[PDB]
Amino acid sequence: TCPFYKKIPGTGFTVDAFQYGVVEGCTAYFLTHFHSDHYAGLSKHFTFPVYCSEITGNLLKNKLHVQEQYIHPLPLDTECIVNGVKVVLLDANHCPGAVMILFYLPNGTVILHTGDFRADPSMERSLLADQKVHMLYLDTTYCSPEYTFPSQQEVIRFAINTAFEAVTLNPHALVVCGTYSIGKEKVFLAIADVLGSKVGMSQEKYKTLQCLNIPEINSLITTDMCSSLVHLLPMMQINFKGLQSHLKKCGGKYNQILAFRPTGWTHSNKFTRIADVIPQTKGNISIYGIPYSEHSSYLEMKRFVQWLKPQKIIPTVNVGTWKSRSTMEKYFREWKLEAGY
Ligand code: NI
């Protein structure tokens, strides 16, 4: 059964609610982004309206085969009326196609649902600037001060310099990048760009990338592995066993692998600066874990909420334990006392 924090009061709308069967009284289902935890339940058999970004729509149609008559793409940054209610979709700075949703309720209440997001000071100059928000449905994935990580920009710089150095020292090294879902494409695109290569990958992954509206994409990716010295592999294969195995298939073209495993936060961010990071090594294989996050740091999230000044906050992540719920309510109260709302 559909939890409360996926329902939108005074509307017939749900958010990210495809795994509960038919939802009693839902006339339109919103999808914030194409990640498996949020889309779970959509298929060719779905026959209710789905509202989403254009990118999320290309994915539903081509990867899940949802029938075109039920896909309703909306432009960003644009007031739209859906079943008598004004809505706006805003960029969430998460993965390609990911949105937040503003709902302007018949009774005068204004609700922002963030979906999954990486809060940024640029969001302070979107359509949110105008006005009040009575309820915030907040992605609280990293709502604790111990969660610190660098900017995306610094992490890409480290990856670019690391790869360029290794291949310049050794023209016969292969670079491998792990992936399991959409998001974090900048890691493998930036490395391929500095090395003058296309990124090689499986037919299924190429298909997914082709749905993402990345300009000049045909110039950047390929299914011909032999013509590429940056390869994409499923994340689970990014280990010494998986990588040795891959090296055999390449036909004695290469004598070294350097691989990158993009992660979220890990405990070694407590102690090690991005500059100081070092790989796990076995023979001619090296593996770098790099903390490329598509979710707000604690500091980013605090800044966004203190700017927005919402009347009430409903968390959508870490809601399963009394301790988590209690801890999150305590941070929301300090933030409110500190900033004066
Ligand atoms: Ni997500």
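Quick note: numbers on chain A are straight from Swiss-Prot, i.e. 700-1040, in order.
Cβ coordinates come from backbone N, Cα and C, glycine included.
According to Swiss-Prot, the protein carries these features:
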- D838 to N: Impaired nuclear focus formation, reduced interaction with PIAS and increased sensitivity to cisplatin (MUTAGEN)
- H994 to A: Impaired nuclear focus formation, reduced interaction with PIAS and increased sensitivity to cisplatin (MUTAGEN)
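Other Cβ atoms within 10 Å of the Cβ of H994 (mutagenesis position) number 21 in total over all chains. DSSP assigns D838 (mutagenesis position) to coil, not to a helix or a strand. Counting Cβ atoms from all protein chains shown, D838 (mutagenesis position) has 23 others lying within 10 Å of its own Cβ.
Each residue contributes its Cα atom, and for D838 (mutagenesis position) and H994 (mutagenesis position) those atoms are 8 Å apart.
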